[PDB]
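Below: one structure in structure tokens.
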Amino acid sequence: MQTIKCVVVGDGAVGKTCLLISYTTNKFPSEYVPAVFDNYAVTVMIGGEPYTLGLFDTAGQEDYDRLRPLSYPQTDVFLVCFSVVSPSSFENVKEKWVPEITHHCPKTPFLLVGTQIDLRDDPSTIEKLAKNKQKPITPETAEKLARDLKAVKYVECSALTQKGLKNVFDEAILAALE
């Protein structure tokens, strides 16, 4: 209980980096991304009881056989991030993440977060989809996928505005107790 380990991972997600950096100091635009990606540790004050928080993010490598599972994951909280503006990203959650989770041995609470709301497929974007007749998927269609097995809870956040972190900020504390 001295420290809380949490891992962050999403399916591709082009704005995956901007999501992590925006939390460190705000930077959705990420006009310029850093070369090598390093990990950052931050602590939050709560009722006067500061707790350290370790954030882990994949930075390519892979070919180094990092082996996240380490035959014994030390993560007590698993976070997932996906976009609801693209269709292929919707199936990717079930085609790869649903089965891949088996390697992690579903024995811990999972949280499903929806990001990129508000944009809901900006107009210029829905036009590009209209040509392929894809159309964006609604959050209700995604919520059913989480309740397909045993999703603990689902939440939506807007990174474009500070309305996204405020939603996942209160929920993040709940995991701290666990």
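Count begins at 1; order follows the chain as displayed.
How was it done? The header gives solution NMR.
Just so it is clear, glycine is given a Cβ too, placed from its N, Cα and C backbone atoms.
Checked Swiss-Prot, it gives:
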BINDING   10-17, 57-61, 115-118  GTP binding site
MUTAGEN   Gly12 to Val  Constitutively active. Interacts with PARD6 proteins. Does not inhibit filopodia formation. No effect on NR3C2 transcriptional activity
MUTAGEN   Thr17 to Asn  Constitutively inactive. Does not interact with PARD6 proteins. Inhibits filopodia formation. No effect on NR3C2 transcriptional activity
MUTAGEN   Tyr32 to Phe  Abolishes AMPylation by Haemophilus IbpA
MUTAGEN   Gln61 to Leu  Constitutively active. Interacts with PARD6 proteins
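What's the neighbourhood like for each of these?
The secondary structure of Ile117 (GTP binding site), as reduced to three states from DSSP, is coil rather than helix or strand.
Around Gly12 (mutagenesis position), the C-beta neighbours below 8 angstroms that are at least 6 residues distant in the chain are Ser89, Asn92.
Following the DSSP three-state reduction, the secondary structure of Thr17 (mutagenesis position) is helix.
Classification of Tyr32 (mutagenesis position) by DSSP places it in coil, neither helical nor stranded.
For the recorded site, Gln61 (mutagenesis position), the DSSP three-state label reads coil. In the structure as shown, the Cβ atom of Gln61 (mutagenesis position) sits within 10 Å of 9 other Cβ atoms.
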Find the one among the mutagenesis positions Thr17, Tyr32, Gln61 whose C-alpha lies closest to that of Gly10 (GTP binding site).
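Closest by Cα: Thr17.
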Can you figure out which of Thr17, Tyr32, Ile117 (the recorded positions) comes closest in space to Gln61 (mutagenesis position), comparing Cα atoms?
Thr17
